[PDB]
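This report refers to the structure that appears directly beneath it.
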Amino acid sequence: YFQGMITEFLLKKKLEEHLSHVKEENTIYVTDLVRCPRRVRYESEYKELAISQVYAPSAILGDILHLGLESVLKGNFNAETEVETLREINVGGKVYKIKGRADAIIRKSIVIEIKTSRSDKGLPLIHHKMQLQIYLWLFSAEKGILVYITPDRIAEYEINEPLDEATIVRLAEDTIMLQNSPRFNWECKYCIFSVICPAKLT
Amino acid sequence: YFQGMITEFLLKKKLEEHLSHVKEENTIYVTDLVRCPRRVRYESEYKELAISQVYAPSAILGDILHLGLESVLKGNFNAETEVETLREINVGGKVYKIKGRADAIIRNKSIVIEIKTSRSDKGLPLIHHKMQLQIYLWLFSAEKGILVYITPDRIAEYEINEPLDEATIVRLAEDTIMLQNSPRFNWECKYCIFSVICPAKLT
Amino acid sequence: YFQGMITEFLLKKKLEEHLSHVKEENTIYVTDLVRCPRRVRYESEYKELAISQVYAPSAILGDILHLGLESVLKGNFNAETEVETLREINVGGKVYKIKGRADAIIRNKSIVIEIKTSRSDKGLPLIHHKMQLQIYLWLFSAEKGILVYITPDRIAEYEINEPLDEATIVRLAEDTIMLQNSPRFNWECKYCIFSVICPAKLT
Amino acid sequence: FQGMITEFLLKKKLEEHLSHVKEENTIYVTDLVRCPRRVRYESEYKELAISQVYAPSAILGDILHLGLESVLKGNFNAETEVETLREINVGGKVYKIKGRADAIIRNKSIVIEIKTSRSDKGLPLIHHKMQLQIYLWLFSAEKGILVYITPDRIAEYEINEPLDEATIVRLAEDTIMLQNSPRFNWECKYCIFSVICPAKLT
Amino acid sequence: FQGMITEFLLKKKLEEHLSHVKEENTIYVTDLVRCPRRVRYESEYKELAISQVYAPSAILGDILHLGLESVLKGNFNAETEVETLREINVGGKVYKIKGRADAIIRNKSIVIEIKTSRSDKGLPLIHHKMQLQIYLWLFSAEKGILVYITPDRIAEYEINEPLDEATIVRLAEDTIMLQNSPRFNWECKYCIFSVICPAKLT
Amino acid sequence: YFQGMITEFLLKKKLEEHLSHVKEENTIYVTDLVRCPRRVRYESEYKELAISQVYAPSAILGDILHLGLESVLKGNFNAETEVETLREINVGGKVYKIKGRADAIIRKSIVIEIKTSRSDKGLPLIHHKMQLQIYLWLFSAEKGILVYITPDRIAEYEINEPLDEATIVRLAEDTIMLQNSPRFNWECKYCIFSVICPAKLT
Amino acid sequence: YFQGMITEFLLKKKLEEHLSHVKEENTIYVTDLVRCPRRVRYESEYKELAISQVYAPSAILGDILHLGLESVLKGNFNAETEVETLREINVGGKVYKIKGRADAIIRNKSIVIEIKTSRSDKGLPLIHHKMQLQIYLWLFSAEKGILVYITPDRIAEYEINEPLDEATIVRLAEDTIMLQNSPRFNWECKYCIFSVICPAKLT
Amino acid sequence: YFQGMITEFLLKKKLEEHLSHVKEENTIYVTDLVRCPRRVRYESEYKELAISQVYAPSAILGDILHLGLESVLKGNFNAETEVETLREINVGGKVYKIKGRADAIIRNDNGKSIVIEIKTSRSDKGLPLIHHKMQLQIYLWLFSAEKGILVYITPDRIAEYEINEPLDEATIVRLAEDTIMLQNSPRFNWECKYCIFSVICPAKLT
Amino acid sequence: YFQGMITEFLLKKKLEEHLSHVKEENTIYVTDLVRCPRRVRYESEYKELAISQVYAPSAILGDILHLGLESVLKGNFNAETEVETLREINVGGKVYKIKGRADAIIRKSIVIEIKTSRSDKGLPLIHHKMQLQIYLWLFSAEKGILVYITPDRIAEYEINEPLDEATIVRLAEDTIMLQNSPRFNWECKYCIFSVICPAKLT
Amino acid sequence: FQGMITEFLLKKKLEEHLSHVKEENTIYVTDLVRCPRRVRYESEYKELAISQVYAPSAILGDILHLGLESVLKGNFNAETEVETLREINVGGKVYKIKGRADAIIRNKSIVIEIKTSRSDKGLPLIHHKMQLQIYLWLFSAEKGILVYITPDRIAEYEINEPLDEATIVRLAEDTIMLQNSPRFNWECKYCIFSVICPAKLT
Ligand code: SF4
Ligand code: SF4
Ligand SMILES: [Mn+2]
Ligand SMILES: [Mn+2]
Ligand SMILES: [Mn+2]
Ligand SMILES: [Mn+2]
Ligand SMILES: [Mn+2]
């Protein structure tokens, strides 16, 4: 192929996967709760532009790697991979659904979140920890492992404290009400919506 | 858990896999033909030091990506993966076995696929990776080859369809056996675990 | 307003003008002719990714300038703006159409006006801009063109009068068709949105 | 010699300068957020002030206002380049606070100011905000929009609170009374009067 | 407002600039050692050209000649500010090469040029020498004295060979046909026409 | 000889020396009490990786220096070299042996600890001092000497106060229960387990 | 012709002007209340060395520019130039005279003009300059003063209208006489010609 | 012990060793042949200053390493250590005794003598250094040995080189002539920087 | 001449003068009082290494200067040069004699200390000030002059307050008990015993 | 006020300098090795040249020849400050090449020249060497010693080849005609007459 046969295939499967998930009206993904609110909303308001995230090479790397590593978790830890669930909360009155997909779960029960930075500075990153903390709440699990596979180091962290629904709720209204953007100062640097976004840190 | 439940396991398996590859006396790996001769012989003389390679996180990351990208190939292109073959050559007046292991092979005619990962997409494709693949095309008598890099800055795929001819494999082999030009590439010494005892280290 | 009443509308109108470029087969636009062949092909093959060029602020800005300076050229030089034509050439065996849209043509005798913005006034006139206009001379059978730069550090105008010969246009069209000379200019890969998947990317 | 297109742009731009001739007691809204000494110098050294006509970023900004303004007319039902004025007492004397709004949309009303900047640092710039808050008073609008078209980014801000009449008076006091020059530390770097000005920041 | 002294110096400087009336067919000596495109801009965009009047290094230079010229008149018995023109033939058409010498001494005469620079680097600079050598042929003089007063050093050079009338032709030609612009590669950096000039070195 | 006749021998004797020291379950080395508790536990959980330490050239230099300076001591100060001893302590009500080996002991006894660094910066280093102070406790010796042989300086320090047994017990607790890792901020930088350790300083 | 016709003369006349003034006993000049006390004493003790100040091209440029600007001041403002005067002050129960020479004075009441020339327009107006003029306002009992700079980057005029109070002048005078706090300004030693023998040089 | 017990003893023993070796008017050490001639003569003419080189901590470090590594060599390889020997050379019809002391010798390893020279430095840059190899090659002539090993123990690297060609006698005579006639000083460019005689030497590179 | 006729003689002469300083028993020079006490002690325990100081070229230059300048002080100020004297003090129970040698003295009495340096920075240097304040006490002089001949500056300083015994005694204390080592933090950088000294500052 | 010793030294240097009147057809040897214009300037601008007297470099250099020269009279039985002249023939006229040797040793005769410098870089400097080569001719001596006393090193050089008469005359030729200024490119950087000289290098 002019792109290359393997390249063409991975890009084609990754686009179909990205197109796969239409988000319901009142559903908030776990991953959205720990990202910039404007970014989340842009993903919904500017889907055509949002599609370019499919062609991010570190994303493709990360997916192949979750696939690699998830195989071994199935076959030695008897784990469930890519496990979805919902759980409701009420926000300013309205009922919102919080939707998450865990990289792996083990059945007490263990949630496993796999990450791959290109750098091992500062591990574990607060936003990766929060995410996992929220999945603990989501799946009502007692134990969490956050495991980083980076070129400079492999490191694994036990995270066992779930986030309190009270803060989950307040992370939620911050997402719905676009209250504080960006969520972390580093987000704008890599954000594809910074070309049009008024809130962009400069 | 001291090291971690997950990483304890990956380390255990990777140590196991490393110890499982025993090399015969007159056998040269394809990967040996495109790297420093002294390094190849140190890996045979100082195996207890060579074990330290098992723990290089880039190798662990690299092994997990092969496992992922290999399962996608097996699933959607009807590829065999981790395929071994041997082939004999005469070097000097003596028979050696060249052994290789393809990351994946596809039966259309056959296509040898070599997966590569790195932190950098600089200089792609690297000459020593292309040689590796060109040698596998002779080893497997295969018609076509794909070298595909998965790196954080770029996914890049190259088509290598020309095999190295046997006389040049023989000459690569001669270097290997007789320690002729060490290192093979000037960048190697910097990452070599043997540089600390090696007189030919570039400085 | 989430994005903002005015910006919402500009991005909406620019998305639609983008999506309305139904590309007919055997048709090569002048602006494709002077860019990297693989990039043109990437644009036809990964349209979902290519749409992201819609949101380039330099393109929105450049368009607005074009509109700005275009209203003036209509009402004072009596020119036609956004003027589409096409012309057939014989490339190898096959017959291809070269299509173009001049920014402005004043008639008197014809003059083709190409307007450019840029962040920098360094190196004016740029050789790809020049080439593009020299191709528009041939395409509209004009004998005079003007390249005008509106930059923050300078306003500069250039009289470009020699059209490109058909043989050079043909030689360029080959490269587009058979993916040769990628990239055309070494600076291109730096700003190419396909650099993340292209194996020919300069590094 | 100079070039057909640009010889025209410069001619046409000189005439638009030479046409507006500021009466004795007129202050432009743009003068209230500039350096008072610079305002005064433009009045006192009009042969030198002419040199501003040929700033290439002014020509660019003017071409952009044109293109964009014609889009505001065509699709938003807006009036472009809307002149108005308002008189005020600054210590017994009557001053004309004159202003030209880039565009207005009357249905009950919205002032839009368009800006072109070489970069997107610091958006919205406070002098630009203030200028817009002056126009809301000037044109008695309840709403304004500040829109930036820069090579790095497009962004848009909703400014809804007009400046107090008193504050505008104080601004005019500082303007005629030459009180705090420059108004901002970046001004002198670009000012054509720095070669004769004693207040120049070094 | 500007201050009592500077007002006067500038009004007088301005008025001396608007006085210089350039006849159709006349090229200045100083124009022969400058960028052909630059002297043309000066007649085509006079309103912009007026900003040179406010170049502080020019004011300072003037003030210098003023101070120095009592010395020249009293003790050297020279005429200062000596205007003259001469006729050359270029392209069959015939031109007036006109010049103003800082100071002349008739005895066998010696023309003298005075320069200020912030810097004594490279003295004498080649376009100053070239200038003196055109005043030598203009005034048909046998001796020239170029003298620099810089803050780093005072320096004086004897230029006693004039340019050949033949040479002067190629340079008046350059100036009319706008051939080699800019004449010296350092000109564009300081040129007030660089903002609209397509030949600007960049 | 591929490696070299002399080097092959040194690396064979180092490796066999390193393989000879197997640790019993309730035994802590004196060197362990002044190092990172995690690193200590890595050296016993990842013995195959730990073996790479045998090939650190600075260790080989160090050992040969010890051997040389050990021989001088023996033949002119009637010292015993490489003296091992063992003393028992109570931790969490359990019995551990602290085991150590002094480079040399003289005659009233003096424990000598020899160090070689490639730099004389900051001597004596706190962790080297503690080691020695522990050997005083261990050998119930009354004097300690810490001598550094570096390429920039020879420096000798008299250290005669032992660490009390309670400090030793505290150090042993940290070691058993991985309390504070790394013990010293500079450790991670040179630790062969950094590549798999979650506590690595970054 | 060795040195040059013009410069030879300029140097000759500058030298004479230097030797033309000899300082009175119990007299302090204003120019000296604003300079380092040791330097002022050095100028009496080491007149042969002090004479090198004559050849300082900055001073030459400086004198010429005072001449030209003065010429304009006296034929258009009807200014008096180089106006000498004195006042008496008590210091140490002893009587001293402060003397000075205003560059120009102009009427309306009197305006003291001080002219300055500097290489750079940095930090205008420099505090010591301002100080000099304030002392002249007290000396001439003038109520209004103009400091005017002619630099290559900029022309800048300042109205200074407060005179220094008499106590302060006395203090400046005490320092001058008792050599108390030298240098007066930290930047002085860098240019002082006596830095080579001065114990107090800042270093 | 104000200086310290161990330090005091090493310094005392090293000054003794240095002072034990008085050099005769017609001998040339091997070590001299690969050094600056002016410096070698300075070591005879300014012996009081020369003595400061005793207190160079790299040299004390260096000698302890030789001691310790040498003791390995006497055990497992049956080497002699610090082996002194002498060989004569003609230079302008004057006869000269070239004298050297090899760090270790293996007299008979399968019908071969091996001279071993041990070296230490703080960096492994550029190994092996040409003046080290020359020194080993002169010993090879001195002992008439067939094999040479130059081994570097450095903090970055251990590295061993097999050097088997001895310098011709003519080359050694050329080295000797320069030593005697003070011909080309310094011998190597990096010398003066470390040379304790640079403070009085006119040939010092700047 | 291998070394050279003149330098040979100079070094010969310098070595002789260095060697001819027989150090009496309970004796501390003034020049030792102002330096690190360990350095003083090293100079007494390692005579052979201290001899290298004889070949410091700045000390040779130093001595040639003192000679030349001292010839002027006899000649035109009728002063005694290289004047020697001592004076007992009492240190905590014992009796030591402080001994000094002043560069020049003029008889009331003026002690002159002459100093060179390649740099005039920070003059006068406190340790030179201290040396001379001690001379005034040793010689019962009332006035002192410190004169620096340096390539950038000649500078002379009047020092008229001598140190009292209490402080001199306290300085001798340090010299005896090896306290306050080094006295000044720049000393180790130049000290030839830093190669063996444990208190070297690093 | 300036200091007792300092005053005397500067007072004496001044007198010394002021003594030396150069007669009409004379050229010092030290003038043959210098810029011709500087030698000329020292004649035509005497007042300025007196500033050379206050060079601290030179005062140090003087005090230094005094010390060393008193060793030279007293151990090598030499003549310090030996003055002589020799007539040469240039352009028909007869000139007196005077010179003063720092010292001479009379056995068969040796000229000694002492130099000071704050740097030992590049010894021996070519122009110090020429100076001694001309002195060998002047005194017709067979041997010469150039000796430097710098603070980094003492270094002695033996110079025996006396300079040619023909090229001595070619030097005087340029001294007279101002043929090549400066002689050496480093000269202008320390020249007191660079402030008024048109030859100065920049
Ligand atoms: S050097 Fe500094 S202190 Fe000494 S006189 Fe000149 S200015 Fe005053
Ligand atoms: S090193 Fe520092 S401390 Fe040790 S002696 Fe020399 S100076 Fe005193
Ligand atoms: Mn994950
Ligand atoms: Mn265009
Ligand atoms: Mn030890
Ligand atoms: Mn003035
Ligand atoms: Mn002294």
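Heads up, residue numbers simply count up from 1 along the chain you see.
Header says: X-ray crystallography, 2.3 Å.
Including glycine, each Cβ sits where the backbone N, Cα and C put it.
Annotated [4Fe-4S] cluster binding site per Swiss-Prot: D:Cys35, D:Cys188, D:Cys191, D:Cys197, in sequence order, evidence recorded as experimental evidence. In this structure, D:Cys191 ([4Fe-4S] cluster binding site) belongs to neither helix nor strand by DSSP; it is coil. The 10 Å shell around the Cβ of D:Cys191 ([4Fe-4S] cluster binding site) contains 19 further Cβ atoms across the protein chains shown.
Marked as Mn(2+) binding site by Swiss-Prot on the basis of experimental evidence: D:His65, D:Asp102, D:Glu113, D:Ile114. In the three-state DSSP classification, D:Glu113 (mutagenesis position) falls within a strand. Using a 10 Å Cβ-Cβ cutoff, D:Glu113 (mutagenesis position) registers 20 neighbours.
In the three-state DSSP assignment, the secondary structure recorded for D:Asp102 (mutagenesis position) is strand. Residue environment of D:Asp102 (mutagenesis position) contains 21 other Cβ atoms, counted within 10 Å of its Cβ in all protein chains. Here Swiss-Prot describes D:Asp102 to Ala (Swiss-Prot position 99) as a published mutagenesis experiment; the accompanying note says: Abolishes nuclease activity.
Listed in Swiss-Prot as a mutagenesis experiment, D:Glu113 to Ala is described as follows: Impairs exonuclease activity.
D:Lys115 to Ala appears in Swiss-Prot as a published mutagenesis result, with the remark: Abolishes exonuclease activity. Note on D:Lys115 (mutagenesis position): other Cβ atoms within 10 Å of its Cβ, all shown chains, come to 21.
For the mutagenesis experiment D:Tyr148 to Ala, the note given by Swiss-Prot reads: Nearly abolishes exonuclease activity. Under 8 Å, Cβ to Cβ, and six or more positions away along its own chain, D:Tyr148 (mutagenesis position) finds D:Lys115, D:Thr116, D:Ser117, D:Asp120, D:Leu123, D:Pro124, D:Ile154, D:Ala155, D:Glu156. In the three-state DSSP scheme, D:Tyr148 (mutagenesis position) falls into the strand class.
If you check the binding-site residues D:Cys35, D:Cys188, D:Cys191, D:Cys197 against D:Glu113 (mutagenesis position), none has a Cα inside 10 Å of its Cα. A simple way to gauge crowding: the CB of D:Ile114 (Mn(2+) binding site) has 20 other CB atoms within 10 angstroms, across all the protein chains here.
Residue pair D:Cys191 ([4Fe-4S] cluster binding site) / D:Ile114 (Mn(2+) binding site) shows a Cα separation of 22 Å. Within 10 Å of the Cβ of D:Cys35 ([4Fe-4S] cluster binding site) there are 22 other Cβ atoms, across all protein chains.
Same-chain neighbours of the [4Fe-4S] cluster site beyond D:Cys35, D:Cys188, D:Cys191, D:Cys197, judged by a C-beta within 8 angstroms of the site's C-beta center, are, in sequence order, D:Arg37, D:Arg38, D:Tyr41, D:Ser181, D:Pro182, D:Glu187, D:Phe193, D:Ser194, D:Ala199, D:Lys200, D:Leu201.
The Cβ of D:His65 (Mn(2+) binding site) lies under 8 Å from the Cβ of D:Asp102, D:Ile114, each of which sits 6+ residues away along the same chain. Chain break remark: 3 residues absent between D:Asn107 and D:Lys108, end-to-end distance 4 Å (Cα atoms, rounded to whole Å). In the three-state DSSP classification, D:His65 (Mn(2+) binding site) falls within a helix.
The most crowded of the binding-site residues listed here (D:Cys188, D:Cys197) is D:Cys197, judged by how many other CB atoms sit within 10 Å of its own CB. Compute the center of the Cβ atoms of D:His65, D:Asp102, D:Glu113, D:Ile114, which mark the site for Mn(2+); besides them, the chain residues with Cβ within 8 Å of that center are D:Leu68, D:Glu69, D:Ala101, D:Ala103, D:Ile112, D:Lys115, D:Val147.
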